[PDB]
Amino acid sequence: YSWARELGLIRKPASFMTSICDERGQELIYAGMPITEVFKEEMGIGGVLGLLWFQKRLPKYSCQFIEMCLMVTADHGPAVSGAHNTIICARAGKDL
Amino acid sequence: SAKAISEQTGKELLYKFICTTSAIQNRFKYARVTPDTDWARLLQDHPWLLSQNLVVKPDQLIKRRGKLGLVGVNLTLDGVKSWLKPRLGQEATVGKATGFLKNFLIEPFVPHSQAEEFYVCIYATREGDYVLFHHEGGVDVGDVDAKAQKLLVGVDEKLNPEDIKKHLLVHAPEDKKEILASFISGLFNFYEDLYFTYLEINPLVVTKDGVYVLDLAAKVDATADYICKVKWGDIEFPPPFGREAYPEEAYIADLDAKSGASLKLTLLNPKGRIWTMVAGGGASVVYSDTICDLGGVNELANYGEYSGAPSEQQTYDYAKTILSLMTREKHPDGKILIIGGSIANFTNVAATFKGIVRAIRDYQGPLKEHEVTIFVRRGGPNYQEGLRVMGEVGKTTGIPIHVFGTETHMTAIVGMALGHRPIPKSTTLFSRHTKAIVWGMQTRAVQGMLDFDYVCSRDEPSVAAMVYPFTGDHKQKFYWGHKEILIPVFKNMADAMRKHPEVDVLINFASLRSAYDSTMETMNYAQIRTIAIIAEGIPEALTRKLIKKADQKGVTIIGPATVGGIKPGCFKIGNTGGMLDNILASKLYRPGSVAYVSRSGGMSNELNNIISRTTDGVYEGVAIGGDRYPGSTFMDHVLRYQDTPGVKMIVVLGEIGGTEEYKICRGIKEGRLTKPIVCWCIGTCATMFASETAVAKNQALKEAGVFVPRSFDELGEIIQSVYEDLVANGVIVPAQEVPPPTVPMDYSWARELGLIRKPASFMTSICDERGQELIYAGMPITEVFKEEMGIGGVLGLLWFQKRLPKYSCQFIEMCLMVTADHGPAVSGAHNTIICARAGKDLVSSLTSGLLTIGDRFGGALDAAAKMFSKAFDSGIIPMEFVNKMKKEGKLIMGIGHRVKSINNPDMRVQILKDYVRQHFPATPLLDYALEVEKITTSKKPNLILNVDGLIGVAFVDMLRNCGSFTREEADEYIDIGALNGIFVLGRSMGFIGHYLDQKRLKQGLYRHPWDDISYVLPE
Amino acid sequence: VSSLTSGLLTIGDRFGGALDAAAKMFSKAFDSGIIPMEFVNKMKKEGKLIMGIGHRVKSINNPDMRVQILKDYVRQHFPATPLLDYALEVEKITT
Ligand SMILES: CC(C)(COP(=O)(O)OP(=O)(O)OC[C@H]1O[C@@H](n2cnc3c(N)ncnc32)[C@H](O)[C@@H]1OP(=O)(O)O)[C@@H](O)C(=O)NCCC(=O)NCCS
Ligand SMILES: Nc1ncnc2c1ncn2[C@@H]1O[C@H](COP(=O)(O)OP(=O)(O)O)[C@@H](O)[C@H]1O
Ligand SMILES: O=P([O-])(O)O
Ligand SMILES: [Mg+2]
């Protein structure tokens, strides 16, 4: 199959479809932007999230805002439903 | 098709459903008599049989019964019995039909004058339903077509009562005009509402007392069953009067009825030396015709066909019937088997041939004894290899088999077998710019179209969008050569039309049930100018309505019951021409000068082959479909071809029945048709069963100037002669040949022909869902239940791939039961509850809890088993073990309890301990553990062997000593965590229990109280 | 536990949903009082497929063994099966 496909003798439709990231290249690509450009352009976590989630280069204010959201939602004590379960679980000797 | 019903069936429906002011007399007053009739029972159900004098007649689709002395009139019940004595069960010859008189009808005698007898008839035609009336009814009606008053009721038109009275009842007695008008009106509404195509009452009697339906002959459109099932009930369609079916005919009829495939068989001469096993309704006729043309009419043994993709098994069952039938008695000159067919559309030729090859191997002894010679001719996907298996079975058995392909003319094998020859509206519908919408989820058809487009060197794909009402709007992946492209799929046709104004063609793959409505809907979008209706089985009355709307809107309808057509280099309707290999083989990627029109789809594929081999190729070809009323006729297309400059000659493949072919004679006469026309009508043999005959039409066409061959065999030769003459006269300037673009083979297909191998990325050994039955580790699911395995047994198969002893299975079930739950205070239950309370679903809530299982919660079973196994296997004595653990600063896993002690035992442990002792052959590890317990309880009384420890060591003893596992196997299962699986599976029940409970208890969101939290944050 | 959960987390909608879906759908239809044929057509009109109807290979001539096993147990031991009776009538129409 590998060989027949190389010589373009047979066609087989792909079962999967992606559009967020391409690891196959010389360089890693996040939604069309190569990883070096991501750092060079100083995107940040917000910027990277814009490419992977929306496949868009967002304005700086937008990125900074996303980062701000992530910061305020980071934690709200151990009394909440989720924190409680994680604590119970950690205490029951489980992994991260 | 339109099918005849019995007089009883018709009368029953009429009495049940006719709505009229007219009082219909003797309603439901009929009794049926067969040779198996219980007269006592008959009289019990019909006491009216003694009330008055009667009439008796056969109800077997015998016409002119009175003239044949087959109607016993004005008889007492005794007289009726006396009349039946010499007739019931007797053989009778009515014209050229000979059969038995088996079914009769008894009705009350209606005294009346000849003046009180009338004739009424309604019948369907393309243009509507004709209503006929005659004041001189009876057995002496004569030529009713010229004599009777007649009126056409158009398509979707109402029968006006004023018109009945004014035009139909002109010669009716004045006093009976209102009652007749009222009855005829009700009869017409009845005729429409129950989907009749023919209804005749001869005579209809109207006396001073009321209306009497003395006789009734009717046909219904059988395809309307899906609508009318409720009113029709278990309606029976009687076969015409004549001989009854041989047991072999009945067998094949049963196979046909129980499958989507077409399997037909009729014996002509059981003692004939010529047997046929032909694929396709069209080809079967053609072969039968050729045999008759070569004088074999008296030696032809059968008429039959197989089509619609039958399974290898069905093909085998069909073939064995033929082979059985031909090896009953020897013939001095031996026998012949003609295994023919046209070019198959998509079905792999090797598949059906495997069934036939199996039948030949089973009947090789009788076939050699009866000196049978087999002739094969078939085309289609991978026909080359299908012909190889045929040639090979001939060599291995010794039976003479002569195998031929597409290169041989279809009917050439006949002459070879007999030893006569040696064995060697709008004019344009489509353009290269045509864009279509496909109604339905037809991935293969769309891809087929797109491969034709690519190979035709079209700039864009011919399919713009698809309409599939069950899914939401999405895009489907397809291939433009080797490049993947996306085609939009719409839930609503309105959206497809809106987003694609460039589309003017619609290909309708809607089922026969929804074809009508989807076509009518399409006609509300003016952009659509051509509609191809694929569906076979649309009721005639509905197709007429489609025709009417299309005609008034100028929409060209191709179909119903068609594959479509093909315009080489431009457009291909759906599945026309089949796989690329056939499109390439018959050079359909580039246009020629020859245009054709056919009824049969199969024959269109054969015509593509014929034309490509004899001429410069096909310009445009159309299959008009096989329904009674095609949307577009032979003439419709012939005129388009006459008016297309690129068309230099026309080929028409006609058929027996209808008078369409005569419009061509007329067209030529009138000087409208000037282009050379080649025509051959199939069904020249059918006259061995007047203007409508194939023989009559072929004669008329030849006289009109049409080029008509002697037989179907000479069709290739005549086409080539016409073509060569047109080249010689410079009418045809053939173009230089350009090679088409190449497209890769489909992986699916390559894998089928075993051309490529691709290694599996995965490996399984627990279950196989691919089979005819589900298999759990080698044991089929039915055996699982038959052997009464239970949950324990099933777990043994899926987890260990072993058939365990019953006591082992029962023990596993016991473990699952004790581990099921242990209250809501435990880590896992708590999380599930929290989760359920936070409004999550079952799976999220369960998993949230299960994710706590492993170390400090639920770990103990695996831990205990591992610890004790290690200690035991190391050979240290229990006391040495206890002290070793103390020194290492470790507690024993599976030892200790909060309240339970040596004097106050744990019930779960008691239950299990007792079962294990009683049923397990050996328990060495349990014995060792219990000895450790003797030591620890002597320290503190609550240092008992707990349920986790008990299950752990019991399970190890079960694996090691049940005798299903080697030590290696038993030790691997423990290590890979089989014991964790037990706890997880077991407790999963309890957790689902809690989830349901919290939802049922309508428990709100949990927030942990701050009072229970010690906040120790930095400063 | 991680491996099991990873798989279980796919259960719910397009995978494993059918049991719940079928039970809900048929109960609704039965309880609403509509006759099987009315139900079949209602679904078609609404653009919905019947949950618990259809098979890739198995047909009315080639039955599913699991369905055979279960149908037969239920017929034998259940005092009353009105919804099953209703569903089998819907199956008569769809097949
Ligand atoms: C001495 C005393 C404080 C503690 O005794 P205890 O609870 O029985 O002792 P422990 O908690 O250490 O447990 C007993 C043993 O069980 C062992 N053990 C506990 N759980 C175990 C497990 N799961 N697996 C293996 N061993 C286990 C411990 O290792 C310990 O072993 P050791 O005796 O060799 O050290 C207690 O008995 C006491 O209060 N006695 C009263 C004496 C008195 O009258 N005092 C004077 C007042 S006048
Ligand atoms: N029940 C009846 N009462 C009186 N006359 C009847 C009755 N049934 C039939 N007849 C007469 O017998 C004739 C022949 O019967 P019919 O049903 O028309 O058979 P066919 O037309 O096939 O010969 C009728 O034309 C009519 O005169
Ligand atoms: O049966 P066909 O010849 O119309 O395909
Ligand atoms: Mg008559």
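Note that chain B is numbered according to Swiss-Prot, with residues 2-425, 488-752, 768-1097 shown in order.
Yeah, the Cβs are placed from backbone N, Cα and C, and that goes for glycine too.
Listed in Swiss-Prot for this protein:
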- B:4-265: domain 'ATP-grasp' (DOMAIN)
- B:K58, B:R66, B:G67, B:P109, B:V111, B:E118, B:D216: ATP binding site (BINDING)
- B:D257, B:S260, B:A262: Mg(2+) binding site (BINDING)
- B:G309, B:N346, B:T348, B:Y364, B:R379: citrate binding site (BINDING)
- B:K540 to R or Q: Decreased acetylation and increased de novo lipid synthesis; when associated with R,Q-546 and R,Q-554. Abolished ubiquitination by the BCR(KLHL25)complex; when associated with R-546 and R-554 (MUTAGEN)
- B:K546 to R or Q: Decreased acetylation and increased de novo lipid synthesis; when associated with R,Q-540 and R,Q-554. Abolished ubiquitination by the BCR(KLHL25) complex; when associated with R-540 and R-554 (MUTAGEN)
- B:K554 to R or Q: Decreased acetylation and increased de novo lipid synthesis; when associated with R,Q-540 and R,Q-546. Abolished ubiquitination by the BCR(KLHL25) complex; when associated with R-540 and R-546 (MUTAGEN)
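Shown on the structure are the features that Swiss-Prot records.
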| residue | record | DSSP (3 states) |
| --- | --- | --- |
| B:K58 | ATP binding site | strand |
| B:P109 | ATP binding site | strand |
| B:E118 | ATP binding site | strand |
| B:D216 | ATP binding site | coil |
| B:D257 | Mg(2+) binding site | helix |
| B:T348 | citrate binding site | coil |
| B:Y364 | citrate binding site | coil |
| B:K546 | mutagenesis position | strand |
| B:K554 | mutagenesis position | coil |
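Taking a Cβ cut-off of under 6 Å from any atom of ligand 2, the binding-site residues B:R66, B:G67, B:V111, B:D216, B:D257, B:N346 reduce to B:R66, B:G67, B:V111, B:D216. Maximum intra-site Cα distance, citrate binding residues B:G309, B:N346, B:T348, B:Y364, B:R379: 30 Å.
Across the residues annotated as binding ATP (B:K58, B:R66, B:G67, B:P109, B:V111, B:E118, B:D216), the widest Cα-Cα separation comes to 18 Å. When the Cα of B:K540 (mutagenesis position) is compared against those of the binding-site residues B:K58, B:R66, B:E118, B:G309, the shortest separation belongs to B:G309. With an 8 Å limit on C-beta distances, the recorded positions from B:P109, B:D257, B:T348, B:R379, B:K546, B:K554 that reach chain C are B:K554.
The subset of recorded positions B:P109, B:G309, B:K540, B:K554 lying near chain A, with Cβ atoms under 8 Å apart, consists of B:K540. Closest in space to B:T348 (citrate binding site), of the binding-site residues given as B:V111, B:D257, B:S260, is B:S260, taking the CA atom of each residue. Ranking the recorded positions B:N346, B:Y364, B:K554 by the distance of their Cα atoms from the Cα of B:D216 (ATP binding site) places B:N346 first.
Non-local neighbourhood of B:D257 (Mg(2+) binding site): B:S263, B:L264, B:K265, each in the same chain, at least six residues away, with C-beta under 8 Å from its C-beta.
Under the three-state DSSP scheme, B:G67 (ATP binding site) falls in the helix class. Among the recorded positions B:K58, B:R66, B:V111, B:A262, B:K554, the ones whose Cα sits within 10 Å of the Cα of B:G309 (citrate binding site) are B:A262. Among the binding-site residues B:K58, B:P109, B:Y364, no residue has its Cβ under 6 Å from any atom of ligand 4.
Summary for the recorded positions B:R66, B:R379, B:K540, B:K546, B:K554: the Cβ-based neighbour count within 10 Å is maximal at B:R379.
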